There are 2 protein chains.
Amino acid sequence: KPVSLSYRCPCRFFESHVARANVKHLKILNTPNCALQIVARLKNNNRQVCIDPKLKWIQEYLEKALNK
Amino acid sequence: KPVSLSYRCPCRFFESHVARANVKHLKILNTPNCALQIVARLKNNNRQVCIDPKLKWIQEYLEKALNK
């Protein structure tokens, strides 16, 4: 094709030190079997970086988004 | 009007019939001042749609990305 085994994972590396205050928004990619599905659009430089899905502030961020 | 220039919350209305299968990714706006923070980028038409926070499959979709 070159032959590809289904969808390729967009996020291959992640950043562990990203502050909620420096995020314009998060994108949760619909790529189920990938280890990394979270992308952050940064405020300071407007660039996208994949972020550590285990960052504690992310859980809080999403809970508020769900009005839960 | 550009988002950087508008004071109106990005999402005025929302949709309640967006199928998970037709979602490329969910963008979660870092907009705590607003009621609707979830936007879906669709696969088949690339449209951006604000969705209802109570959309059945959302919570599970988000939680899956955090438990990998």
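The numbers used for chain A are those of Swiss-Prot, and the residues that appear cover 22-89, in sequence.
Just so it is clear, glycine is given a Cβ too, placed from its N, Cα and C backbone atoms.
Residues or ranges marked as heparin binding site by Swiss-Prot: A:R41, A:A42, A:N43, A:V44, A:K45, A:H46, A:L47, A:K48, A:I49, A:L50, A:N51, A:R62, A:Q69, A:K85. Here Swiss-Prot notes a mutagenesis experiment, A:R29 to K, with the remark: Slightly impaired binding and activation of CXCR4. Under the heading of mutagenesis, Swiss-Prot lists A:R33 to Q and annotates it as follows: Slightly impaired chemotactic activity and enhanced inhibition by heparin. Greatly impaired chemotactic activity; when associated with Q-29. A:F34 to A appears in Swiss-Prot as a mutagenesis experiment; the accompanying note says: No effect on anti-HIV-1 and chemotactic activities. Slightly impaired chemotactic activity and no effect on inhibition by heparin; when associated with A-35. For A:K45 to E, Swiss-Prot lists a mutagenesis experiment annotated as follows: Loss of integrin activation; when associated with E-48 or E-64. Quoted from Swiss-Prot for the published mutagenesis A:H46 to A: Reduced dimerization in neutral pH. Eliminates the pH dependence of dimerization. As a published mutagenesis entry, A:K48 to S appears in Swiss-Prot alongside the note: 55-fold reduction in binding affinity for Link domain of TNFAIP6; when associated with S-45 and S-46. Among the mutagenesis experiments that Swiss-Prot reports, A:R62 to A is described with the note: No effect on CXCR4 activation. Among the mutagenesis entries in Swiss-Prot is A:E81 to A, noted as: No effect on CXCR4 activation.
Sequence features, as recorded in Swiss-Prot, placed on the structure.
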{"residue": "A:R29", "record": "mutagenesis position", "contacts (Cβ under 8 Å, 6+ apart)": "none"}
{"residue": "A:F34", "record": "mutagenesis position", "contacts (Cβ under 8 Å, 6+ apart)": "A:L57, A:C71"}
{"residue": "A:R41", "record": "heparin binding site", "contacts (Cβ under 8 Å, 6+ apart)": "A:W78, A:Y82"}
{"residue": "A:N43", "record": "heparin binding site", "contacts (Cβ under 8 Å, 6+ apart)": "A:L63, A:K64, A:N65"}
{"residue": "A:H46", "record": "mutagenesis position", "contacts (Cβ under 8 Å, 6+ apart)": "A:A61, A:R62"}
{"residue": "A:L47", "record": "heparin binding site", "contacts (Cβ under 8 Å, 6+ apart)": "A:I59, A:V60, A:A61, A:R62, A:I72, A:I79, A:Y82, A:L83"}
{"residue": "A:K48", "record": "mutagenesis position", "contacts (Cβ under 8 Å, 6+ apart)": "A:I59, A:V60, A:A61, A:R62, A:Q69"}
{"residue": "A:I49", "record": "heparin binding site", "contacts (Cβ under 8 Å, 6+ apart)": "A:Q58, A:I59, A:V60"}
{"residue": "A:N51", "record": "heparin binding site", "contacts (Cβ under 8 Å, 6+ apart)": "A:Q58"}
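Fewest other C-beta atoms within 10 Å: among the mutagenesis positions A:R33, A:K45, A:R62, that description fits A:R33.
Here the binding residues for heparin are A:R41, A:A42, A:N43, A:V44, A:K45, A:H46, A:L47, A:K48, A:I49, A:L50, A:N51, A:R62, A:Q69, A:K85. Their largest Cα to Cα distance works out to 25 Å. A:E81 (mutagenesis position) is 24 Å away from A:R33 (mutagenesis position) when you measure Cα to Cα. Just so you know, the Cβ of A:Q69 (heparin binding site) picks up 14 other Cβ atoms within 10 Å once every protein chain is counted. Counting only the Cα atoms, the space from A:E81 (mutagenesis position) to A:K45 (mutagenesis position) is about 16 angstrom. Reduced to three states, the DSSP call for A:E81 (mutagenesis position) is helix. Using a 10 Å radius centred on the Cβ of A:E81 (mutagenesis position) and all shown protein chains, the other Cβ atoms total 11.
Taking 8 Å as the upper bound (exclusive) on CB-CB distance to chain B, the recorded positions A:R29, A:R33, A:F34, A:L47, A:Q69 give A:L47 in sequence order.
In the three-state DSSP scheme, A:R41 (heparin binding site) falls into the helix class.
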